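Peer 1: Sharing a structure here in structure tokens format.
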Amino acid sequence: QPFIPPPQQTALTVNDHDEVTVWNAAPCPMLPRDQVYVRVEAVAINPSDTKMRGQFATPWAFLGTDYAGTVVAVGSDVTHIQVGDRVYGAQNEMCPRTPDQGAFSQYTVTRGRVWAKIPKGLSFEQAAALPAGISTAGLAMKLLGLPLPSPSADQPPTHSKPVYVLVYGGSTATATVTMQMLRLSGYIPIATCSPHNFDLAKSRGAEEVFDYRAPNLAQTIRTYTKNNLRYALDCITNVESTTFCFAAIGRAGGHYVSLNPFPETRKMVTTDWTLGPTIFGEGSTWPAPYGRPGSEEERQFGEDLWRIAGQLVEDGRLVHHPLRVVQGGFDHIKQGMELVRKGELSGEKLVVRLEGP
Ligand SMILES: NC(=O)c1ccc[n+]([C@@H]2O[C@H](COP(=O)([O-])OP(=O)(O)OC[C@H]3O[C@@H](n4cnc5c(N)ncnc54)[C@H](OP(=O)(O)O)[C@@H]3O)[C@@H](O)[C@H]2O)c1
């Protein structure tokens, strides 16, 4: 009845020589009183995994954000979950004070309340594809100053004059979850991405979608939005996406939010960027002197977000990004990361269903 974690496990990490490495003698985490122990069944690959390298990498700390798995033990201070339940959530990868916690392990623990039970109708693979998307979508809306959806409302809030939100990179894993959430809160997303993903973008909430390569496209968008676009969410964050977003924003100003720190005007634009670890209310060691401290308000926001998003996912109002599923082990995760780093996925999320053993 007391739970004793296995003596060692396989986990994906980074070397002393900055190489991604399968480690077959990695530690297993201890079980917090307020968390559950998870045998990991599926994981999703995120670009942020592939950037944990150089001095962003903590050698021997576990990689990986998105996991879904089977509860094999339950903390003493936890009710409503039992052994055998299925959960999905986010880990805080490569955190130096919790090196034995990451999605890319055979055994992990839930973190904070940034997790939920998998609805009866979803697979481990569908559920694993969700966590970073949900967490980022909520953090982006928070930064933009937009209320999260009500899980109990019968329709989105009404706006006789549309409130537009530009989503640059409409086929990104983050944008497809975010656009559904924006629609639920009564906003009208307009998206830019490649033509082969137009159907995908519209299916996920874009009123209209445009090829970002199209000449003078920001004039088109300005006109579409009656020269009063006040919100832009940049899911790409490079020199070109930033220029484009600034150009599309209306003459009276607006708010630009990016998913990464943005590259090296007088235009009346407020700016923010999503810091992923803040979903846990934990803080970080960048950027870049002092990092950011943790905070109970950030902690409570992530818990509120996950309670809301967990229900939306439960009732079919929030759907996962299209999947590319690989059956395999930790080498398949490492191969997965290379595919993602090389920019080789479009309109799909790479999910590894773990063959145990
Ligand atoms: N700070 C955080 O915690 C956090 C969280 C989530 C994401 N992010 C960052 O956000 C970015 C997106 O990640 P994600 O997982 O949401 O997306 P993703 O699924 O990896 O996005 C891939 C898509 O980006 C588009 N694309 C790639 N390069 C582009 C370019 N130069 N210009 C226009 N479109 C481009 C392609 O779309 P088309 O083929 O349709 O053109 C491709 O389908 C990554 O940089 C990631 O590191 C950060």
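What you see of chain A is 4-267, 271-363, where the numbers are those given in Swiss-Prot.
Header lists the method as X-ray crystallography, 1.9 Å.
Cβ coordinates come from backbone N, Cα and C, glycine included.
Among the features that Swiss-Prot reports, NADP(+) binding site is placed at 51-54, 174-177, 197-200, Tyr215, 262-263, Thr280, 351-352. Looking at Swiss-Prot, you'll find the mutagenesis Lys54 to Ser noted as follows: Reduces catalytic efficiency. The mutagenesis experiment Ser138 to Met is recorded by Swiss-Prot, whose note states: Reduces catalytic efficiency. Mutagenesis annotation in Swiss-Prot: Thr139 to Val, described as Reduces catalytic efficiency; the structure shown retains the original residue. For the published mutagenesis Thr271 to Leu, Swiss-Prot gives the following note: Impairs the binding to lovB; when associated with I-272, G-273 and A-274. Annotation of the published mutagenesis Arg272 to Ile in Swiss-Prot: Impairs the binding to lovB; when associated with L-271, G-273 and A-274; the original residue is retained in the structure shown. While the structure shown retains the original residue, Swiss-Prot records the mutagenesis experiment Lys273 to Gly with this note: Impairs the binding to lovB; when associated with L-271, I-272 and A-274. Per Swiss-Prot, mutagenesis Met274 to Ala is noted as: Impairs the binding to lovB; when associated with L-271, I-272 and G-273.
Can you walk me through where each of these features ends up in the structure?
Peer 2: All protein chains shown were included, and the count of other CB atoms within 10 Å of the CB of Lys54 (mutagenesis position) stands at 13.
There are 27 other Cβ atoms within 10 Å of the Cβ belonging to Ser138 (mutagenesis position). Taken residue by residue with DSSP, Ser138 (mutagenesis position) is part of a helix.
Long-range Cβ proximity for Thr139 (mutagenesis position), meaning a same-chain Cβ under 8 A and a gap of 6 or more residues, is found for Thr177, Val180, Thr181, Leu262, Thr280, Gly282.
Its own atom aside, the Cβ of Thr271 (mutagenesis position) has 5 Cβ atoms within 10 angstroms in the protein chains shown.
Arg272 (mutagenesis position) carries neither a helix nor a strand DSSP state and counts as coil.
If you draw a 10 Å sphere around the CB of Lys273 (mutagenesis position), it holds 11 other CB atoms from the protein chains shown.
The Cβ neighbour count for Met274 (mutagenesis position), using a 10 Å radius over every protein chain in view, is 11.
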Peer 1: Secondary structure at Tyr215 (NADP(+) binding site) (DSSP, helix/strand/coil)?
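Peer 2: Its secondary structure by DSSP: coil.
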Peer 1: Would you count the other C-beta atoms found within 10 angstroms of the C-beta of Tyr215 (NADP(+) binding site) for me?
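Peer 2: The Cβ of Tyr215 (NADP(+) binding site) has 18 Cβ neighbours within 10 Å.
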Peer 1: I'd like to verify something. Among the recorded positions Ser51, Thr139, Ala176, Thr271, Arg272, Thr280, which ones have a C-beta closer than 6 angstroms to some atom of ligand 1?
Peer 2: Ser51, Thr139, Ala176, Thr280
Peer 1: Hey, what's the Cβ neighbour count for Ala176 (NADP(+) binding site) at 10 Å?
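Peer 2: A count of 28.
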Peer 1: Quick one, can you pull the C-alpha distance from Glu267 to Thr271 in angstrom, nearest whole number? The 3 residues in between aren't in the model.
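Peer 2: Cα of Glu267 to Cα of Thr271, across the missing 3: 12 Å.
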